[PDB]
Amino acid sequence: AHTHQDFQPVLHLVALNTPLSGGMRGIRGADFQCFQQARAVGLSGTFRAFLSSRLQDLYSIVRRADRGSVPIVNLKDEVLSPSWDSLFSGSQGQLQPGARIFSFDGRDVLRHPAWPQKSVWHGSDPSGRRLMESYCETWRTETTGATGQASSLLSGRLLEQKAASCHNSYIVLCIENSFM
Ligand SMILES: [Zn+2]
Ligand SMILES: [Zn+2]
């Protein structure tokens, strides 16, 4: 009714309610939006942006203990991946077949027109390591001349390796750092 509750260990992967360009005021600005939006919908967990930053590899964002066996689920608790570790194995973040990703407000980012381009910013290599030459100057710039690594959500993969212009407005995801 007013709080989302889970009775099994799971980590939520949820999308911000609006696409963002590479200029997010740094990782702190992206993390903050993740926190606000999670709280505004009753999620009790600690949400951080699914991105690599100047001083942070995407892989290490989730607590080590929860990396090997806690399923990654969407807003509606549907399983996207059996573990955090599975995404960064070299599979390029292959999601489960037919998997869906909802924004905190409950919209299906892939089917809803509010997200014009079906790509996700990540700025990481396939192992979740920061790409210092491709992460929009640590998410501080939306200039056409700079790039950040992105992935086409239509491929069913979160970690494809495409260097996109920072001016683009792509989907930004938020991952819970530890369960319940
Ligand atoms: Zn309630
Ligand atoms: Zn849940």
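Residues 1590-1769, in that order, are what chain A shows, numbered as in Swiss-Prot.
For this deposited structure, the header notes the method as X-ray crystallography, 2.2 Å.
Yeah, the Cβs are placed from backbone N, Cα and C, and that goes for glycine too.
In the three-state DSSP assignment, the secondary structure recorded for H1591 (mutagenesis position) is coil. The Cβ of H1591 (mutagenesis position) has 5 other Cβ atoms within 10 Å, all protein chains considered. Feature annotation from Swiss-Prot assigns Zn(2+) binding site to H1591, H1593, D1595, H1601, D1666.
What Swiss-Prot notes for the published mutagenesis of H1591 to A is this: No effect on zinc binding.
Listed in Swiss-Prot as a mutagenesis experiment, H1593 to A is described as follows: Reduces zinc binding by 60%. Abolishes zinc binding; when associated with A-1595. Counting only same-chain residues at least 6 apart in sequence, those with a Cβ under 8 Å from the Cβ of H1593 (mutagenesis position) are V1630, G1631, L1632, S1633.
Of all the Cβ atoms in the protein chains shown, 15 others lie within 10 Å of the Cβ of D1595 (mutagenesis position). Quoted from Swiss-Prot, the note on mutagenesis experiment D1595 to A is: No effect on zinc binding. Abolishes zinc binding; when associated with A-1593.
Listed in Swiss-Prot as a mutagenesis experiment, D1666 to A is described as follows: Abolishes zinc binding. For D1666 (mutagenesis position), the same-chain residues lying six or more positions away in sequence with a CB closer than 8 A to its CB are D1595, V1599.
Looking at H1601 (Zn(2+) binding site) and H1591 (mutagenesis position), their Cα atoms lie 17 Å from each other. Less than 6 Å separates the Cβ from ligand 1 in the case of none of the recorded positions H1593, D1595, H1601, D1666. Using a 10 Å radius centred on the Cβ of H1601 (Zn(2+) binding site) and all shown protein chains, the other Cβ atoms total 23.
In the vicinity of ligand 2, defined as a Cβ distance under 6 Å, the following of the mutagenesis positions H1591, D1595, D1666 are placed: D1595, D1666.
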